Amino acid sequence: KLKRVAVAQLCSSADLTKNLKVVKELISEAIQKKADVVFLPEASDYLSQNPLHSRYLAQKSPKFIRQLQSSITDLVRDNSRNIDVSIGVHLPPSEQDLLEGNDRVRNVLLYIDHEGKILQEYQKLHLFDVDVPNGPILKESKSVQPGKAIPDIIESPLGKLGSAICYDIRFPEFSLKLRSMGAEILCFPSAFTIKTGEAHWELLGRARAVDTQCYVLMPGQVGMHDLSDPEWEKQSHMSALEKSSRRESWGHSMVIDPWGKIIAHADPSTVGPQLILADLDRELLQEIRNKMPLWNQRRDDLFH
Amino acid sequence: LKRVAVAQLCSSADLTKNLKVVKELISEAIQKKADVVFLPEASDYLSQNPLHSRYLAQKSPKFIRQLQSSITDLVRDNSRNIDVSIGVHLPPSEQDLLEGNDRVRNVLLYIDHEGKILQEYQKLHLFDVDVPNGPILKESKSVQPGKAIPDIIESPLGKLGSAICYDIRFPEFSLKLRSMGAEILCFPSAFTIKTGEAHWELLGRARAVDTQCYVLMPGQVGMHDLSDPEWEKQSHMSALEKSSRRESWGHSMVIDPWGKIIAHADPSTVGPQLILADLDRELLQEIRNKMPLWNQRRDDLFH
Ligand SMILES: C[As](C)(=O)[O-]
Ligand SMILES: C[As](C)(=O)[O-]
Ligand SMILES: C[As](C)(=O)[O-]
Ligand SMILES: C[As](C)(=O)[O-]
């Protein structure tokens, strides 16, 4: 009656090859621990130094993904056991995007099944354009093009999955829509800031969980990112002065039940890659919804 | 800076005794130089059952009229203005009865320093819930749901959006109030212990962070005695059918637009208390400027 989920925490560099190794190891560990699906953070392929760097690295992501698809099938074959993978990546703009003068990268959550088949590419809807309190001005929209579609509910081994990315968590109407469409589980793969993480990360996960009566999965980037890329730095004629980076992610990856209880949480004693596991209870989810029938009580006559 | 008072109390079924407590809290709020005081849901009474509620609701109009007079009296005596936000009940109207709607109204009144009712908000989302490890409650057995989104009130503290208790759980409502211009939201409540321990703080902070508004949370607290000998005699009730015990969560608080609890009820004081907060419009504006959520919504897809 229980379904096992794995949630991964990691620290993306600008080196896709090294990031892939980490990703493959975590998927391998997830199959070992008999997780039905493994969830990895936003930007698990790479993080970049600036908007031009991002577009450069996005050109390498199709290869990363093809290699990942192969790694999944290899791992499924060798372990005699299925697993599905949800993972944040970037993708280059399409020909039509370019025709329309849009050369920004797509911030994409991939769902890949045990056969290495891509079932969904969810393009991030709400982009992180924020002045961080006691921190930098961040404008995701300079590097990333916003999505134009609400992601379909995924029939995963765990149950009905609603997909979202990072900043998406802050717009409750999105999570409300996902539940309305039939979601039982929401995910928010993220590269979340320290300053906003300390304040809101746990609050937002728990809020979305209780709002929607869904399990909430929170795969987060952690630690100080090594964004070094000597070959690109050479190509773009960058001075050592412009080379430096101190980008840092909140981590605190967790799983939350439909009542807002944290049932799994990352170990704070490491800033390296780690996996957390949780057993999801459909009976508990159904009980909670029965006892407090929020979706039978909404005022559609006034809102929406 | 503008000063708000948030009241925590414990309603009995005695409207006369409840009114005395309400008047004392409003008086105390004026002494402390609060410009508006916010009192919980059901500050006029709490009832044993649907039939008791209908009986007590008939007494509510007198309670409200006496409160209106009491507000102008306190303001005059103290030589200082205050506005009052307070949860009460109203009996069904003549038209309600003719239309077969014999249910009481759960209403949040906004009463200004002149004792004028500026708004009568009727609760939109009614508490029909099987409480985990608690009782099975069905508010809609005695209460009729509201028909309107309440207008933003230009209060002395700023733009106020109003809501009642369970309303807090439906984020679209708070989102709409912010879209209408809210700077401050209130959720006067009689909140259960089991859901309170779980969600009270979480939901308040969430709505504040969701909307970049100050959030005010006036709550009922402690064990209620809803005994009413006069009613119990009139309805010829046996002692075995009596349901006079209720418990409320309390933990009344004020929350800033960043989710920080800036005022909170003292857990050591039993019974009626008041918490004060100085609200900062510039902090609110700064938060909204730095994270421009309302310039970033996807109405093309969700609205
Ligand atoms: C990840 As692809 C290049 O098959 O859209
Ligand atoms: C917009 As990003 C997750 O590549 O910093
Ligand atoms: C239990 As009631 C309708 O007085 O809040
Ligand atoms: C049963 As009742 C809504 O009068 O507390």
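Chain B is numbered as in Swiss-Prot, which gives 5-307 for the residues shown.
Even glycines carry a Cβ here, placed using N, Cα and C.
Positions annotated as domain 'CN hydrolase' by Swiss-Prot, on the basis of sequence analysis: B:6-285.
Annotation comment: Swiss-Prot describes B:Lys127 as active site, proton donor. Its Cβ placed at the centre, B:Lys127 (active site, proton donor) has 23 other Cβ atoms within 10 Å. For the recorded site, B:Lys127 (active site, proton donor), the DSSP three-state label reads coil.
Quoted from Swiss-Prot, the note attached to the mutagenesis of B:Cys169 to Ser states: Abolishes enzyme activity. Look at B:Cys169 (mutagenesis position): DSSP puts it in a helix.
Annotation comment: Swiss-Prot describes B:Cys169 as active site, nucleophile. All protein chains considered, the CB of B:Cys169 (mutagenesis position) has 26 other CB atoms within 10 Å.
According to Swiss-Prot, the substrate binding site annotation covers B:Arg173, B:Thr199.
B:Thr199 (substrate binding site) carries a helical DSSP state (H, G or I). The Cβ of B:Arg173 (substrate binding site) has B:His129, B:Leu207 as same-chain neighbours under 8 Å, each 6 or more residues away in sequence.
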